[PDB]
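K.L.:
Below is one structure. I have some questions about it.
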Amino acid sequence: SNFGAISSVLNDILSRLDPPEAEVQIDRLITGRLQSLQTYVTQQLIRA
Amino acid sequence: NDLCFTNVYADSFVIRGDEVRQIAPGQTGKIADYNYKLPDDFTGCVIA
């Protein structure tokens, strides 16, 4: 998934916006993937 | 007026007026990369 970034793959983000103009993109990627994993673990706990 | 710090540092130099905006973290320019570089995780003030 993308989560509103300009590229889903992280390697593209670091290779186009450098560190100082991409950390927001990594920020969004990290928070989105973390939220997805949180939903997954919650569902897994319910099923368990 | 109501803070304290471990240590205070000052940097003084001479630059052209058109290149004053180059003094900021994450900016790209000849002064930025060959003359004076500022860290991304920086906190300070600019006076000119």
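By Swiss-Prot numbering, chain B shows 388-435, in order.
Note: Cβ is positioned from N, Cα and C throughout, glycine not excepted.
For B:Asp405 to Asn, Swiss-Prot lists a natural variant annotated as follows: In strain: Omicron/BA.2, Omicron/BA.2.12.1, Omicron/BA.2.75, Omicron/BA.4, Omicron/BA.5, Omicron/BQ.1.1, Omicron/XBB.1.5, Omicron/EG.5.1; complete loss of interaction with host integrins. According to Swiss-Prot, the natural variant B:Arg408 to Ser carries the following note: In strain: Omicron/BA.2, Omicron/BA.2.12.1, Omicron/BA.2.75, Omicron/BA.4, Omicron/BA.5, Omicron/BQ.1.1, Omicron/XBB.1.5, Omicron/EG.5.1. Among the natural variants in Swiss-Prot, B:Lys417 to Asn has the note: In strain: Beta/B.1.351, Omicron/BA.1, Omicron/BA.2, Omicron/BA.2.12.1, Omicron/BA.2.75, Omicron/BA.4, Omicron/BA.5, Omicron/BQ.1.1, Omicron/XBB.1.5, Omicron/EG.5.1; May enhance affinity to human ACE2 receptor. The residue drawn here is the original one. Under its natural variant entries, Swiss-Prot includes B:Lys417 to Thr with the note: In strain: Gamma/P.1.
On this model, are these features tucked inside or out on the surface, and what's nearby?
P.N.:
For the recorded site, B:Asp405 (variant position), the DSSP three-state label reads helix. The Cβ of B:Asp405 (variant position) has no same-chain neighbour under 8 Å that is 6 or more residues away in sequence.
Applying an 8 A CB threshold to same-chain residues 6+ apart, the list for B:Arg408 (variant position) reads B:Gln414.
Listed in sequence order, the same-chain residues six or more apart from B:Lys417 (variant position) with CB atoms under 8 A from its CB number zero; the list is none.
Secondary structure from DSSP puts B:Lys417 (variant position) in a helix.
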